[PDB]
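Trainee: Below is a structure I'd like to ask you about.
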Amino acid sequence: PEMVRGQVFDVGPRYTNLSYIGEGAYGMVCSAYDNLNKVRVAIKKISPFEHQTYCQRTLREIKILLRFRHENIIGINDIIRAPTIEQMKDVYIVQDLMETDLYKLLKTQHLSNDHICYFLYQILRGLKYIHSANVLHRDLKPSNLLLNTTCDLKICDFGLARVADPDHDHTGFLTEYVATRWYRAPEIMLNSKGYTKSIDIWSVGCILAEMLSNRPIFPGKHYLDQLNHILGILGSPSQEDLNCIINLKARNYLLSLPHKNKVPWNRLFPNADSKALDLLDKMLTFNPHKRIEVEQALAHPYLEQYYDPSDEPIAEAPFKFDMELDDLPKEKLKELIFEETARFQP
Ligand SMILES: *[C@H]1CC(=O)[C@@H](O)[C@@H](O)CCCCc2cc(OCOCC)cc(O)c2C(=O)O[C@@H](C)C1
């Protein structure tokens, strides 16, 4: 098999002339030439089978992406694995080769207002389809937003996604860890399992703020610091928003804090389009029930040049219920992964 950096990268003979590209979460990512379609592709190597939680993430991404088809979501072109469960140790997922991601871009490139508008439109157009499938992405951040050379945007990584479950979303104070820290909504730390669509809208708001200045808006230094950053800019929640939080440990924590004023967005972002700051404010609303939803966001004046509901499709086949992947041992999960990837043999 072909090696890359001393690791087996066993993809041939269809995919040749490998090049290292970066690191996934269960392994390496390489570019390669597809000798059938005659284009270069991205290939991520997955090694999940020693661990039940790794298998869960791998199965979840495969089941979702094999159902989804959308311009702003990076699909699965092919899956490579051994012909038998016994011999299958790794799984390689083949996707479109993109040019960069939003994390890498924001390190060095200032975005024009027109680019911010286009990127944000594409994120919301993809999110609309995801949410219409009754799916939460749950880890939206700049590095999961890929761009090609003409700035077409695609959403990466459904390994952390869940079927939405708003009726079972309430929980206790400081017990949940959903999403990546800087993009994690305040109610995660307060009283939410992250099972409602508003979790993703918060992350998008964080992404828009970062697009506006090239700096993460709420840069918490560790899990507990994050709420400090959110409240230091949003200010103290209203009585009405606190009356929304029935959990006493959460509400009393917030009540125990000194009053903090809201920092005006146009003071944080004096260069920004006023329509963008209005939409930003609506995505970064403290109360998740008041936070704007994906279809309202697409309709916001800021996006008026792009908005076209008939060109903003939804999912044919929404996921009706939870996958019920918890409790399944990893042996069962391997067999499910094997089964789900059979359609790409030989
Ligand atoms: C999506 C997630 C992602 O991009 C980040 O988690 C990233 O750090 C993972 C490793 C690199 C992914 C990547 C890099 C690319 O660079 C292209 O250079 C040659 C033009 C291109 C692509 O397409 C990807 C990519 O598809 O990714 C997916 C697999 C993961």
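By Swiss-Prot numbering, chain A shows 9-354, in order.
Using the three backbone atoms N, Cα and C, a Cβ is placed for every residue, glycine included.
The domain 'Protein kinase' annotation in Swiss-Prot covers 23-311 and is backed by sequence analysis. Sequence annotations record features per position, and here Swiss-Prot assigns ATP binding site to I29, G30, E31, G32, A33, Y34, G35, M36, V37, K52. What Swiss-Prot says about the mutagenesis result for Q117 to A is this: Reduced affinity for DCC. Strongly reduced affinity for DCC; when associated with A-123. For the mutagenesis of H123 to A, Swiss-Prot gives this note: Reduced affinity for DCC. Strongly reduced affinity for DCC; when associated with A-117. The structure shown keeps the original residue. Annotated active site, proton acceptor per Swiss-Prot: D147, in sequence order. According to Swiss-Prot, the mutagenesis experiment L155 to A carries this note: Reduced affinity for DCC.
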Trainee: Among all protein chains shown, how many Cβ atoms are found within 10 Å of the Cβ of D147 (active site, proton acceptor), not counting that one?
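Mentor: For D147 (active site, proton acceptor), the 10 Å Cβ neighbour count is 22.
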Trainee: Look up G35 (ATP binding site) in the DSSP assignment and report helix, strand or coil.
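Mentor: Where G35 (ATP binding site) sits, the three-state DSSP reduction gives coil.
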Trainee: Could you state the CA-to-CA distance between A33 (ATP binding site) and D147 (active site, proton acceptor) to the nearest Å?
Mentor: 13
Trainee: Can you give me the residues near the recorded ATP site, meaning same chain, not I29, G30, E31, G32, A33, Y34, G35, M36, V37, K52 themselves, Cβ no more than 8 Å from the center of the site's Cβ atoms?
Mentor: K53
Trainee: Max Cα distance spanning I29, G30, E31, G32, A33, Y34, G35, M36, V37, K52 (ATP binders), Å?
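Mentor: Output for ATP binders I29, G30, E31, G32, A33, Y34, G35, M36, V37, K52: max Cα distance 14 Å.
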Trainee: When the Cα of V37 (ATP binding site) is compared with the Cα of each of the recorded positions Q117, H123, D147, which one is closest?
Mentor: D147
Trainee: Give me the long-range Cβ neighbours of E31 (ATP binding site): same chain, 6+ apart, Cβ under 8 Å, in sequence order.
Mentor: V37
Trainee: Applying a 10 Å Cβ distance cut-off over all chains shown, what neighbour count does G35 (ATP binding site) have?
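Mentor: Step by step: centre on the Cβ of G35 (ATP binding site), count other Cβ atoms within 10 Å, giving 18.
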